[PDB]
Amino acid sequence: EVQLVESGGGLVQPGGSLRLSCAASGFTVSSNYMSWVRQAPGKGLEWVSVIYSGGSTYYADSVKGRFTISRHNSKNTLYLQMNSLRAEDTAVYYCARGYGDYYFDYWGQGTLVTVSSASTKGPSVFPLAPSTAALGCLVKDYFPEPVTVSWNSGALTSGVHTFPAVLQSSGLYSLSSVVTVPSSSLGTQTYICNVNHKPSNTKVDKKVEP
Amino acid sequence: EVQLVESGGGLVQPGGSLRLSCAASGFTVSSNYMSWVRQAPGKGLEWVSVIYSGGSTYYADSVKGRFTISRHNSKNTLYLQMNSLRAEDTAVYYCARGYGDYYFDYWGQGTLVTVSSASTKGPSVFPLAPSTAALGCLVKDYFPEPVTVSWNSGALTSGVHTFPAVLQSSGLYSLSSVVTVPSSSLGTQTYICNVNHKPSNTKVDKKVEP
Amino acid sequence: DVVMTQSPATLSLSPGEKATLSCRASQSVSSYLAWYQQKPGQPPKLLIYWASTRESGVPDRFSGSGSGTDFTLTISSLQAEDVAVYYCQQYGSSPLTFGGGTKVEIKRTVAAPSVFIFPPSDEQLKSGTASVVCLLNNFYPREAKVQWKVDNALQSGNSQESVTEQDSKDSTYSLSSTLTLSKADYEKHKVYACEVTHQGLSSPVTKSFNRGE
Amino acid sequence: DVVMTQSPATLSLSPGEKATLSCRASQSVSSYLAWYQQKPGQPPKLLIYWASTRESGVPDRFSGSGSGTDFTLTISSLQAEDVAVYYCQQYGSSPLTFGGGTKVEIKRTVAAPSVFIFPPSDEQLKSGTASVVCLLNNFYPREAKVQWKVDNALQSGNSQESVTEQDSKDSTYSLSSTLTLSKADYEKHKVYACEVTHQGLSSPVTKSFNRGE
Amino acid sequence: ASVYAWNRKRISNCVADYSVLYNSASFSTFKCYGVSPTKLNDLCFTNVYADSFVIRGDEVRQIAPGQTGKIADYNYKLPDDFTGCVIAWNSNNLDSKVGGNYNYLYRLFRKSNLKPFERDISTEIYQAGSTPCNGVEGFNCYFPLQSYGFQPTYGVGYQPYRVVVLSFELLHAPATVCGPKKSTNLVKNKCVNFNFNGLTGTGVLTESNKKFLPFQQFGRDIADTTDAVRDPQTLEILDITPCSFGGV
Ligand SMILES: *[C@@H]1O[C@H](CO)[C@@H](O)[C@H](O)[C@H]1NC(C)=O
């Protein structure tokens, strides 16, 4: 019955500071072992830090002296304050409740921390018009990850294929989201790419039509 | 055989901090007298700071207490950390190897530091279509300097005239880049303005045609 | 630290047969090991803990054995939603280290791709760029070849491919190959074609369009 | 603190009659009270100080009385430019506290609104949104009802209204009701109409347009 | 005992030979913090507390002033100004069992860290989620004590280690814990420096015909000088003639 919802990710400069938050619902953060775990894009999991049930904090040796895990006990919130952020600290970070500092029973959904000198760029959204029929939208030239693409505010979820984004030679990301729909619904049902880039506050709702 | 390549220029707020870097190739920064020299736009040269061969640092009296010259000895890099930047500190700064703190034998290409309250604006690029025939592009309404304009990725360099930018009444800059080309090559050869504004990360590649 | 080594790096098995996943420790952990399953996009979820005991809600087909140096996670009958990356964790020593992961994918009867081609819309052509999109929908195996023909001339290095992960329901893949040009280099050519060579196709499939139409 | 309570919260009187504005203090301030007038947009300007004495340049119709707990600002004959919010300040106690304000507005002979309708310009329709603007110009009283008809079908909750303050010269109001849609939901319907129901209109006023024209 | 319910023995009203411990080959760890190890036979303390428990091999480093861990926070906390000696030795041949030795437990969950020298033996169900966890164990309601499984085939750092922590504390009550008072063979009829039960001097110690009462130890003349004494080893009376002096 628990939920672990995380916030506070985005771009930082190399050498900057960022404070990740982790809200819990079905348990209290003050009296559990809570931990932050690193997963780099393409690489496996890596433990960053843990806070004990009594408040003892521990860190990995590659990250000691820079990160600080803490809690707010009143309304069950876990914080990770990050300082002097290197370029190898870009990853998805997860908060997790552990039974001791052993096995992580429940995990958070994760927050992406990107460490680069590049600036935030809003995405450019283009239609991939059909001629069953396939149709989509190209989400091109944004920074950083992630762009969330939905279809008809989530009403269309069957046959939706949102491809992973590829890094261009320019340095920006590009992906495509396609869907296979019947040709009988082409003239009746409208299709909306709900492209959302929360690092850039972009909420493009684009109609794709033949 | 030496090269002095500088980086780290752009806009700062009045009162901000900026760290200029100077990479050297054919000599070691640790055992030479290294200096930073100021040249305001339109005004002559002005010495800012020097670091000695043994590490003694000296500054001009108009800039003491705000700037700090330093070195990284491992891969030959010179740094200038600038604090509390006044509006009279907008200039092209050069790093230079000196024979002592006397005469500057080799200089860097320079980095432009602009101190203003104005925000970064990307340039707007317009074609100047021809009717030999002259043709160009207008690079208008950007901030700050410099915009680098090239032609056919640098393949066209004969007859290319990129004018100095004038400051408008609005406060933004405008320049023009023209070229004189034969009329026989008008229908065969295409011309590309490779306008690049690195303060705004703008890489407009515009086709100019009659 | 304790270096944790998975075996194999990738496992591709038919639905219903024994998936054996080995995990080896650099120094001996007695029973201090857990196994996690991570689906693509999702966070990891704990499958077993103390090297044997199932977490509540984990299906009965997941089980574990081993002690000391060698440990083993066994899935007795693979299902469609078991396509994931499986990690082993030691926690006996003070630096909590994870394994490198084992990517377990499922095998399937061979399916021919559904090929579609998307021409560039004119409002990116007035942004100075063109992108032609070849889509391969609902195919197995992942190993597919996409060739780009521009007026029957083969391109090279100016196309980027993006492949989805294996689907948890119907166990197929999707691919999207994007051909990026300039505006003037796209206007100079007429017909654009996508060649698809796949194990499920007896002949390569050509999907083309004309720039004018 | 000293809580300062105004009376009434809103005062609506004809031009030329006695505007009496009461201000009550939580604990007694002897003569340590000031009255300010704030027109909309403008900063406050001091009308009287020491609960009785007029500041220089303030008109003679503004006067004040009262002491202890009860204080009173009296405007003997209201004029058109006296539409404002009037605040009382105590300053006897160390935390300087203001009153909640009294909004004094003026009454007027009833004026029918001039109704105009603005269709959405096509360069916001190519931004993916549509906004249809109904304008009600130079009317009194402020209490007016605007209904939106879309092919003679009543909308609900997708329109926002913005009303100006009362004008200092001619004592009327203006209203603007903005109907926000999507592009495709605006293209699906033909005729768009604005119904205005006001006290100055014997019948509701319909201003409509067709999307094609 | 287990470390969550560590035993405490109050060593008092006795004399302690500490150098049969410091010269014992069995102890893997012998760390005295506030006091030098060899100086223990000379210093006298009011009482000693011996705190005995069993931990893992890798948790021995947490029994130290200012260290932090599971054992330091929730099982056994030493103060920052700790005087005493931590002694630990491997007991894999005693506390380990082939079928598992689950008799040794440790506290995993607690709402706050222990104060120094605080014992917490409560086994009540840990409210980990602050739901209405009305005593019954289950989800978000954990048992606070985990068991050390012990096998003899374990590596070092997972093997059991018996730890005795000696805390020498000195309140201003009279001190009753001292070392062994060294003694040497009695030499008579020679001018020697005698030290009998804290009474020191120089003299010739000869046999005495004075019969002391059994409670009396020293003897004084009219001029309050010690001329008779009782040997503490063998209850015999010795006259203390002054060493010869004279004009030349
Ligand atoms: C000390 O030991 C000796 C023999 O070992 C014995 O004769 C003597 O009585 C003992 N001293 C006391 C006080 O009992």
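Using the numbering of Swiss-Prot, the residues shown for chain E are 348-595, in order.
Including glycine, each Cβ sits where the backbone N, Cα and C put it.
The DSSP secondary structure for E:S371 (variant position) is coil. Listed in Swiss-Prot as a natural variant, E:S371 to F is described as follows: In strain: Omicron/BA.2, Omicron/BA.2.12.1, Omicron/BA.2.75, Omicron/BA.4, Omicron/BA.5, Omicron/BQ.1.1, Omicron/XBB.1.5, Omicron/EG.5.1.
In Swiss-Prot, the entry for natural variant E:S375 to F states: In strain: Omicron/BA.1, Omicron/BA.2, Omicron/BA.2.12.1, Omicron/BA.2.75, Omicron/BA.4, Omicron/BA.5, Omicron/BQ.1.1, Omicron/XBB.1.5, Omicron/EG.5.1. The structure shown retains the original residue. Summarising the environment of E:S375 (variant position), the number of other Cβ atoms within 10 Å of its Cβ, over all protein chains shown, is 13.
Under the DSSP three-state reduction, E:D405 (variant position) is assigned to coil, being neither helix nor strand. Swiss-Prot gives this note for the natural variant E:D405 to N: In strain: Omicron/BA.2, Omicron/BA.2.12.1, Omicron/BA.2.75, Omicron/BA.4, Omicron/BA.5, Omicron/BQ.1.1, Omicron/XBB.1.5, Omicron/EG.5.1; complete loss of interaction with host integrins.
Quoted from Swiss-Prot, the note attached to the natural variant E:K417 to T states: In strain: Gamma/P.1. Secondary structure from DSSP puts E:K417 (variant position) in a helix. With a 10 A radius on its CB, E:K417 (variant position) counts 23 other CB atoms from all the protein chains.
For the natural variant E:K417 to N, the note given by Swiss-Prot reads: In strain: Beta/B.1.351, Omicron/BA.1, Omicron/BA.2, Omicron/BA.2.12.1, Omicron/BA.2.75, Omicron/BA.4, Omicron/BA.5, Omicron/BQ.1.1, Omicron/XBB.1.5, Omicron/EG.5.1; May enhance affinity to human ACE2 receptor.
Around E:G446 (variant position), no same-chain residue at least 6 positions away in sequence has a Cβ under 8 Å from its Cβ. According to its DSSP assignment, E:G446 (variant position) is coil. Listed in Swiss-Prot is the natural variant E:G446 to S, annotated as follows: In strain: Omicron/BA.1, Omicron/BA.2.75, Omicron/XBB.1.5, Omicron/EG.5.1.
Here the residue is the original one, but Swiss-Prot notes a natural variant at this spot, E:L452 to Q: In strain: Omicron/BA.2.12.1. E:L452 (variant position) is surrounded by 20 other CB atoms, counting those within 10 A of its CB over all protein chains shown.
When Cβ atoms from all protein chains are considered, those within 10 Å of E:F456 (variant position) total 22, not counting its own. Per Swiss-Prot, natural variant E:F456 to L is noted as: In strain: Omicron/EG.5.1.
DSSP assigns E:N460 (variant position) to coil, not to a helix or a strand. E:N460 (variant position) counts 17 other C-beta atoms within 10 Å of its own C-beta, drawing on all protein chains shown. Recorded in Swiss-Prot as a natural variant, E:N460 to K carries the remark: In strain: Omicron/BA.2.75, Omicron/BQ.1.1, Omicron/XBB.1.5, Omicron/EG.5.1.
DSSP assigns E:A475 (mutagenesis position) to coil in the three-state reduction, placing it in neither a helix nor a strand. E:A475 (mutagenesis position) has a Cβ environment of 23 other Cβ atoms inside 10 Å. According to Swiss-Prot, the mutagenesis experiment E:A475 to V carries the following note: Increased resistance to neutralizing antibodies.
In the three-state DSSP scheme, E:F490 (mutagenesis position) falls into the coil class. Sequence-distant contacts of E:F490 (mutagenesis position), defined as residues of its own chain at least six apart whose C-beta falls under 8 angstroms from its C-beta, comprise E:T470, E:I472, E:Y473, E:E484. Experimental mutagenesis is annotated in Swiss-Prot for E:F490 to L, with the remark: Increased resistance to neutralizing antibodies and human covalescent sera neutralization.
Annotation of the published mutagenesis E:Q493 to N in Swiss-Prot: Reduced host ACE2-binding affinity in vitro; the original residue is retained in the structure shown. E:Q493 (mutagenesis position): 17 other CB atoms within 10 A of its CB, across all protein chains.
According to Swiss-Prot, the natural variant E:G496 to S carries the following note: In strain: Omicron/BA.1. Secondary structure from DSSP puts E:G496 (variant position) in coil.
For the natural variant E:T547 to K, the note given by Swiss-Prot reads: In strain: Omicron/BA.1. Here E:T547 (variant position) comes close to E:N540, E:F541: these same-chain residues lie at least six apart in sequence, with C-beta atoms under 8 angstroms from its C-beta.
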Nearest of the variant positions (E:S375, E:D405, E:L452, E:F456) to E:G496 (variant position) - Cα to Cα: E:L452
Is any of the variant positions E:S371, E:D405, E:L452 near chain C, in the sense of a CB under 8 A from one of its CBs, and if so which? E:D405
CB-CB under 8 A to chain A: among recorded positions E:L452, E:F456, E:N460, E:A475, E:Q493, E:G496, passing residues in order are E:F456, E:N460, E:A475, E:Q493
Cβ-Cβ under 8 Å from E:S371 (variant position), same chain, 6 or more residues apart: which ones? none
Just checking: which of E:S375, E:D405, E:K417, E:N460, E:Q493 have a Cα that is within 10 Å of the Cα of E:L452 (variant position), counting only these recorded positions? E:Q493
If you measure E:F456 (variant position) to E:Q493 (mutagenesis position) at Cα, how many Å is it? 9
Which of the three DSSP-derived classes (helix, strand, coil) applies to E:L452 (variant position)? strand
Packing count at E:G496 (variant position) (other Cβ atoms within 10 Å of its Cβ): 17
Of E:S375, E:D405, E:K417, E:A475, E:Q493, which is closest to E:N460 (variant position) if I measure between C-alpha atoms? They're all recorded positions. E:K417
Row E:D405 (variant position), column other C-beta within 10 angstroms, all chains, value 16
